[PDB]
Amino acid sequence: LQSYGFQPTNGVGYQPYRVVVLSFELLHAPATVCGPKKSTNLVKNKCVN
Amino acid sequence: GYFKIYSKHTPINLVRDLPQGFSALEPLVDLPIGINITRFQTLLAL
Ligand SMILES: *[C@@H]1O[C@H](CO)[C@@H](O)[C@H](O)[C@H]1NC(C)=O
């Protein structure tokens, strides 16, 4: 465990990067996390899809 | 992988036996668990 220290005068590459990995687990349970869903305006007296 | 719950309360003034009447059950919550269930035990306040 060696020290991980920084100064603002450090160049590119020595500039720290905050990294988040959004890994996931699937295929072992019913789906519970989904994305947003589109919503539109309803229409009356016209046969629509 | 879903745990269905239904509940219904009847206000009937019968003493001991199960009432002889018809009443439906409405669904409360259909929640996912994905885990097998094999044993059952209840809890009462003391
Ligand atoms: C439920 O039972 C199945 C039967 O093979 C087993 O494969 C699975 O691991 C069990 N899951 C749990 C959460 O007990």
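In chain B, numbers come from Swiss-Prot; the residues present are 199-244, in order.
Even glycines carry a Cβ here, placed using N, Cα and C.
In Swiss-Prot, the entry for mutagenesis B:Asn234 to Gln states: Increased resistance to neutralizing antibodies. The structure shown retains the original residue. One natural variant named in Swiss-Prot is B:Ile210 to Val, and its note says In strain: Omicron/BA.2.75. What Swiss-Prot notes for the natural variant B:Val213 to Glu is this: In strain: Omicron/XBB.1.5, Omicron/EG.5.1. Natural variation at this site is recorded by Swiss-Prot as B:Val213 to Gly, annotated: In strain: Omicron/BA.2, Omicron/BA.2.12.1, Omicron/BA.2.75, Omicron/BA.4, Omicron/BA.5, Omicron/BQ.1.1. Among the natural variants that Swiss-Prot reports, B:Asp215 to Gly is described with the note: In strain: Beta/B.1.351. In Swiss-Prot, a published natural variant is listed as B:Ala222 to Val, annotated In strain: 20A.EU1.
Between the C-alpha atoms of B:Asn234 (mutagenesis position) and B:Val213 (variant position), the distance comes to 37 Å. When the Cα of B:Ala222 (variant position) is compared against those of the variant positions B:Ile210, B:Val213, B:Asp215, the shortest separation belongs to B:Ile210.
Checking the recorded positions B:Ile210, B:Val213, B:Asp215, B:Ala222, B:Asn234 for a CB within less than 6 Å of any atom of ligand 1 leaves B:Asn234, listed in sequence order. For the variant positions B:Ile210, B:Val213, B:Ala222, counting C-beta atoms within 10 A of each C-beta gives the highest total at B:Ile210.
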